[PDB]
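A short write-up of the structure that comes next.
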Amino acid sequence: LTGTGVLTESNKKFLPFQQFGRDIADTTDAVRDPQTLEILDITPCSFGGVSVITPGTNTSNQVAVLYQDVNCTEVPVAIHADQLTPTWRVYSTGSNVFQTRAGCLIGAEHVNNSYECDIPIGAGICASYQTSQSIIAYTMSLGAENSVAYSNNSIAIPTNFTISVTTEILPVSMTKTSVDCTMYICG
Amino acid sequence: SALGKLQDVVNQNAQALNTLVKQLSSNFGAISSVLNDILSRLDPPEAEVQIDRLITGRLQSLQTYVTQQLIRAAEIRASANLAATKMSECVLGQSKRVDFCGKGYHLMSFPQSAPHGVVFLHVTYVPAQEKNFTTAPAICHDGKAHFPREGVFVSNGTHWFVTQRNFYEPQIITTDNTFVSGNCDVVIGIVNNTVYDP
Amino acid sequence: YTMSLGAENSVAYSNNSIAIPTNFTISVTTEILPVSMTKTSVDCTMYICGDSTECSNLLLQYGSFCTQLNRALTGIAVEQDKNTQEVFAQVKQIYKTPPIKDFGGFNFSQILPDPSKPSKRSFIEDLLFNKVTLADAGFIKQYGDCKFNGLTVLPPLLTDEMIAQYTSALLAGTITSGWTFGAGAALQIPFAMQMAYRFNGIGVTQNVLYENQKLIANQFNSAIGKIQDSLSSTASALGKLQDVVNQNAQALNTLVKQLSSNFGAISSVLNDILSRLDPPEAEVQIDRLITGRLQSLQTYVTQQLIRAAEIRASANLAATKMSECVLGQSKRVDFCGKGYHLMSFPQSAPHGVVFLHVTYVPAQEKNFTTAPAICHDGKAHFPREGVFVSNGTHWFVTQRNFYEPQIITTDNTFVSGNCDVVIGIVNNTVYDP
Amino acid sequence: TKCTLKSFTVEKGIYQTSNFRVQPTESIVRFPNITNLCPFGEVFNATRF
Ligand SMILES: *[C@@H]1O[C@H](CO)[C@@H](O[C@@H]2O[C@H](CO)[C@@H](O)[C@H](O)[C@H]2NC(C)=O)[C@H](O)[C@H]1NC(C)=O
Ligand SMILES: *[C@@H]1O[C@H](CO)[C@@H](O[C@@H]2O[C@H](CO)[C@@H](O)[C@H](O)[C@H]2NC(C)=O)[C@H](O)[C@H]1NC(C)=O
Ligand SMILES: *[C@@H]1O[C@H](CO)[C@@H](O[C@@H]2O[C@H](CO)[C@@H](O)[C@H](O)[C@H]2NC(C)=O)[C@H](O)[C@H]1NC(C)=O
Ligand SMILES: *[C@@H]1O[C@H](CO)[C@@H](O[C@@H]2O[C@H](CO)[C@@H](O)[C@H](O)[C@H]2NC(C)=O)[C@H](O)[C@H]1NC(C)=O
Ligand SMILES: *[C@@H]1O[C@H](CO)[C@@H](O[C@@H]2O[C@H](CO)[C@@H](O)[C@H](O)[C@H]2NC(C)=O)[C@H](O)[C@H]1NC(C)=O
Ligand SMILES: *[C@@H]1O[C@H](CO)[C@@H](O)[C@H](O)[C@H]1NC(C)=O
Ligand SMILES: *[C@@H]1O[C@H](CO)[C@@H](O)[C@H](O)[C@H]1NC(C)=O
Ligand SMILES: *[C@@H]1O[C@H](CO)[C@@H](O)[C@H](O)[C@H]1NC(C)=O
Ligand SMILES: *[C@@H]1O[C@H](CO)[C@@H](O)[C@H](O)[C@H]1NC(C)=O
Ligand SMILES: *[C@@H]1O[C@H](CO)[C@@H](O)[C@H](O)[C@H]1NC(C)=O
Ligand SMILES: *[C@@H]1O[C@H](CO)[C@@H](O)[C@H](O)[C@H]1NC(C)=O
Ligand SMILES: *[C@@H]1O[C@H](CO)[C@@H](O)[C@H](O)[C@H]1NC(C)=O
Ligand SMILES: *[C@@H]1O[C@H](CO)[C@@H](O)[C@H](O)[C@H]1NC(C)=O
Ligand SMILES: *[C@@H]1O[C@H](CO)[C@@H](O)[C@H](O)[C@H]1NC(C)=O
Ligand SMILES: *[C@@H]1O[C@H](CO)[C@@H](O)[C@H](O)[C@H]1NC(C)=O
């Protein structure tokens, strides 16, 4: 067999007569080195689970990067930071490096205060551009907490009121597109 | 940005069309994405192969675009059915369905057109200023138990009134505000008071 | 056999005979609704042409199919997040139940959050989480252990702890304030008086509650216990939700299995094609493979779009039920469980919600003679709110949905017209206080 | 993000991108232990032809 990937020390126990591991899709998962009787796991070397959080380019050009389901020590080896541009190595190590249950967040300043979610990141973490100004990551708030002074012989009754006009927008129709099939395909 | 939902839709369609246009720049494995160049450069024996590749690619692009349009049109039709129901039960009447016509209790709605959409102005009533009161589920008057017809019994500390439950409008408790039923050895938390008789 | 539609039951209809219930039951039913899918994401470049420069260059000829597929999947995930947000995040604040549980004798300990727990989930929530097995998935189970092959499962935006907190806030608001917390600021109210409101909302006088309060509370608790037993007994109850998961898994599985297909090429292995044939024909073979895999991805994406439309419809329905069912009191028949609706309680579940619909069901029915009106002094008297009934000798006026006879008085009935018009009017005496 | 969206300006939000960052890749070849050697020794260095 031939392929491309990263060879790592494995944890599996191949049988004495089996050579190549295999997943349910007939795809190599682990191999036995032909010379040394050691099992090597083949982890492909490519990362497509990278999200780029950005405020609008009108407001700023500072961005954050989220790598999916990785530790913050495995980031410069998962994306091969050593073989990248030095301006990409800013977003692989550093001081603004949070570790969410979704992965590694870089370029976002982790704060403790909670706020309403602005740019959703995941696992309860949302980011936003705030104050001198920078990108911050926080556990989004579900709303201000409250306690109802409930008792079996107490009722709260309103004495004033407000007439509130809210706005609900609903799409009704699309654009009536028409395609000339023969002219499009065979103009 | 308030009407983003509409713009998005429009934008999406545009993007679709745009992508379709850019799909004319693909070879799909042929030797050129331009039909005229293939016809000017190759004889039918191999022009047939090249044009077959182009036809397959462009037909796949068209099918993808049409399927996306069909699914998005199904979505928009569902939303339009929802909007029609909203106009039926929201402008032309008065819905008691909670939150179906804006947050709070629904008073009325006003529709306004918009490019490829509608905008409902939901006029609703929202309680603002509130006060604590001591309350009782019922009141004894002569051993018999009295329950309020419409509203609840409340007390400002010394006296007992009967008030509707959405606006503090305390009224003297009388035999035209309350109805009798059984006796007041069963209700839990009932309190003693007098029921003025007109 | 020829299936039977149901049990035959002829109604003893008669123009002067009515059937009025004399007793009731507090029934808790279960309604399961899906709310979100698994936010699947596929790395199209790595899926089609995993770590192969020549394959990537060839695939780049096909334009922006790969880009638009990725965009569609991103839209799907965003739509699922929006669905969950709109279904659950409908409360402005986060209420919490007080330590005192003096809820008129009703016992909510099986739906309120458990204090001695890190997840702040209720007993029923724990049952639901433990009744959703993942051993029949395959790809969704092997990816949760870490199937790194360009396919990833993004985590939901709202963690299960947040969903539990949202359900806790909704439940505490409903218990301690009724419907006021949905319209605006939460206005406290004793729970018994809230149930009195609901009974008035279904045309049952409030005293009916107060005269049978403890029994109703016991029935509610008993009903909750029965729900526990159902959850303990039948695992298949949440089938729908499981099915959704299964379907997605199957889709993914199918997609994954498509990597083993030649699609007309000489071999499903790209490297063998590259090493074996000359570039002029290896190009045709790799074009065949690229077309096949792109078609497979397109089919998967279309199926995902359709299933996500289904799930969005279900989530919109669930949001409407939460608005009209929890935050208020609906009068829509069978919209919130069979019977007349009293209230509902939400409960989280993996990628879904479970509503416990507490409803009122008439149980013990009696035959009474009836009349459309009664003739007292040549005038015709109609009931203000209720119906005239007769136990054989005397005529009373009772509410329609619960037999509670009351003497006929000028405060129960209103006068209109005379006795020469109404068809079926009877003679009796209207007592004047 | 800018090129993957085919625009010079980017709106607020979290976009999911591709993977354009390539990395140089070395080559390795592995085969079992060389065994089963012919009789070429006694064929070339044979006593008599
Ligand atoms: C609660 O409200 C009632 C009526 O609103 C108050 O009754 C007052 O009673 C005195 C003597 O009985 C009268 O002179 C006043 O005119 C009454 N008030 C009004 C507004 O008519 C009662 O005092 C109030 N109690 C508390 C504790 O606020
Ligand atoms: C309301 O008033 C009645 C009296 O009219 C109270 O009934 C008395 O209750 C006490 C003990 O609770 C008994 O010793 C008396 O014999 C009862 N009197 C009568 C005439 O039955 C009743 O308790 C009062 N309610 C409250 C809540 O205090
Ligand atoms: C309404 O039905 C309930 C249940 O059938 C009745 O409650 C039962 O009452 C009897 C004695 O009256 C007890 O032995 C049973 O254990 C009770 N059942 C339960 C489930 O607790 C109730 O009495 C009926 N009420 C009317 C007015 O018919
Ligand atoms: C509400 O019902 C639960 C049952 O689910 C009660 O919990 C039981 O309480 C008894 C005595 O208090 C214990 O012996 C059991 O071990 C408890 N079981 C569980 C599962 O907790 C609870 O006490 C009830 N609450 C009230 C106020 O009656
Ligand atoms: C119909 O109901 C009325 C009232 O509930 C009954 O009238 C009373 O019946 C009780 C016994 O059930 C007697 O002790 C009372 O003296 C009756 N009151 C009067 C004013 O006569 C009536 O008997 C019931 N009729 C039937 C056929 O059940
Ligand atoms: C190959 O040789 C090495 C050392 O000579 C030995 O350790 C290993 O087990 C051998 N493997 C096979 C497959 O013969
Ligand atoms: C990250 O580190 C934790 C230890 O805190 C470990 O359990 C986990 O497996 C690591 N992640 C991976 C992908 O190995
Ligand atoms: C947040 O609080 C934790 C303690 O819970 C503390 O260790 C950490 O330094 C704080 N970080 C910030 C940014 O305030
Ligand atoms: C209710 O609020 C409005 C506006 O805030 C105010 O003008 C009015 O006086 C208030 N009414 C009462 C009874 O407080
Ligand atoms: C009602 O009583 C509670 C209990 O302390 C208090 O917190 C709240 O402010 C009171 N509200 C009003 C309107 O008096
Ligand atoms: C409220 O509960 C307390 C104890 O929790 C009790 O002493 C009191 O009588 C109850 N009052 C009502 C009206 O239920
Ligand atoms: C009512 O009467 C019909 C026949 O007149 C009988 O079949 C039915 O069982 C009766 N129901 C009750 C509750 O008495
Ligand atoms: C009912 O009363 C009217 C007069 O009020 C009388 O004319 C009629 O005959 C009576 N019918 C019966 C069945 O008693
Ligand atoms: C019921 O039907 C019978 C039979 O036709 C008739 O004599 C009687 O007047 C009717 N009564 C009413 C109230 O319709
Ligand atoms: C023949 O013998 C010579 C040395 O005597 C050796 O170098 C050579 O490899 C041998 N030939 C073969 C085919 O083994």
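By the numbers in Swiss-Prot, the shown part of chain C spans 695-840, 854-1140.
Method on record in the header is electron microscopy, 4.6 Å.
Each residue, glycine too, has its Cβ placed from N, Cα and C.
Quoting Swiss-Prot on the natural variant C:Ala701 to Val: In strain: Beta/B.1.351, Iota/B.1.526. Secondary structure from DSSP puts C:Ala701 (variant position) in coil. Long-range Cβ proximity for C:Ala701 (variant position), meaning a same-chain Cβ under 8 A and a gap of 6 or more residues, is found for none.
Taking the Cβ of C:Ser704 (variant position) as reference, no residue of its chain lies under 8 Å away while being at least six apart in sequence. Among the sequence features in Swiss-Prot, the natural variant C:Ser704 to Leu is noted as follows: In strain: Omicron/BA.2.12.1.
According to Swiss-Prot, the natural variant C:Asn764 to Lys carries the following note: In strain: Omicron/BA.1, Omicron/BA.2, Omicron/BA.2.12.1, Omicron/BA.2.75, Omicron/BA.4, Omicron/BA.5, Omicron/BQ.1.1, Omicron/XBB.1.5, Omicron/EG.5.1. Proximity of C:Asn764 (variant position) to non-local residues of its own chain (separation of 6 or more, Cβ distance below 8 Å) is seen for C:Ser735, C:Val736, C:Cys738, given in sequence order.
In the three-state DSSP scheme, C:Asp796 (variant position) falls into the coil class. For C:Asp796 (variant position), the number of other Cβ atoms no farther than 10 Å from its own Cβ, over all displayed protein chains, is 12. According to Swiss-Prot, the natural variant C:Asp796 to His carries the following note: In strain: B.1.1.318.
Using a 10 Å radius centred on the Cβ of C:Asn856 (variant position) and all shown protein chains, the other Cβ atoms total 19. In this structure, C:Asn856 (variant position) belongs to neither helix nor strand by DSSP; it is coil. Quoting Swiss-Prot on the natural variant C:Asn856 to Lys: In strain: Omicron/BA.1.
Under 8 Å, Cβ to Cβ, and six or more positions away along its own chain, C:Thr859 (variant position) finds C:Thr734, C:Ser735, C:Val736, C:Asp737, C:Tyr837. Under its natural variant entries, Swiss-Prot includes C:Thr859 to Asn with the note: In strain: Lambda/C.37.
In three-state terms derived from DSSP, C:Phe888 (variant position) belongs to a helical segment. Quoted from Swiss-Prot, the note attached to the natural variant C:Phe888 to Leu states: In strain: Eta/B.1.525.
According to Swiss-Prot, the natural variant C:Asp950 to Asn carries this note: In strain: Delta/B.1.617.2, Mu/B.1.621. All protein chains included, C:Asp950 (variant position) registers 11 other Cβ atoms within 10 Å of its own Cβ. C:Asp950 (variant position) falls within a helix when secondary structure is assigned with DSSP.
Under its natural variant entries, Swiss-Prot includes C:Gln954 to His with the note: In strain: Omicron/BA.1, Omicron/BA.2, Omicron/BA.2.12.1, Omicron/BA.2.75, Omicron/BA.4, Omicron/BA.5, Omicron/BQ.1.1, Omicron/XBB.1.5, Omicron/EG.5.1. Residues near C:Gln954 (variant position) in space but far in sequence (CB under 8 A, at least 6 apart, same chain), listed by position: C:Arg1014.
Around the Cβ of C:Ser982 (variant position), the same chain contributes no residue under 8 angstroms that is 6 or more positions distant in sequence. DSSP assigns C:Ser982 (variant position) to a helix. For the natural variant C:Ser982 to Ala, the note given by Swiss-Prot reads: In strain: Alpha/B.1.1.7.
There are 19 other Cβ atoms within 10 Å of the Cβ belonging to C:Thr1027 (variant position). The annotation that Swiss-Prot gives for the naturally occurring variant C:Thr1027 to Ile reads: In strain: Gamma/P.1.
Among the natural variants that Swiss-Prot reports, C:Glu1092 to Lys is described with the note: In strain: Theta/P.3. Classification of C:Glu1092 (variant position) by DSSP places it in coil, neither helical nor stranded.
Over all protein chains present, the Cβ of C:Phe888 (variant position) has 26 other Cβ atoms lying within 10 Å. Put simply, C:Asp950 (variant position) is 35 Å from C:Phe888 (variant position) when counted between their Cα atoms. Nearest neighbour of C:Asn856 (variant position) by Cα distance, taken over the variant positions C:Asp796, C:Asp950, C:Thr1027: C:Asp950. Proximity to chain B (Cβ-Cβ under 8 A) holds for C:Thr1027 out of the variant positions C:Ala701, C:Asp950, C:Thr1027. The Cβ of C:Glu1092 (variant position) has 13 other Cβ atoms within 10 Å, all protein chains considered. Contacting chain A by the Cβ rule (under 8 Å between Cβ atoms), the variant positions C:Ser704, C:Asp796, C:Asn856, C:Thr859, C:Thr1027, C:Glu1092 reduce to C:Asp796, C:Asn856, C:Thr859. Closest in space to C:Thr1027 (variant position), of the variant positions given as C:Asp796, C:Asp950, C:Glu1092, is C:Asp950, taking the CA atom of each residue.
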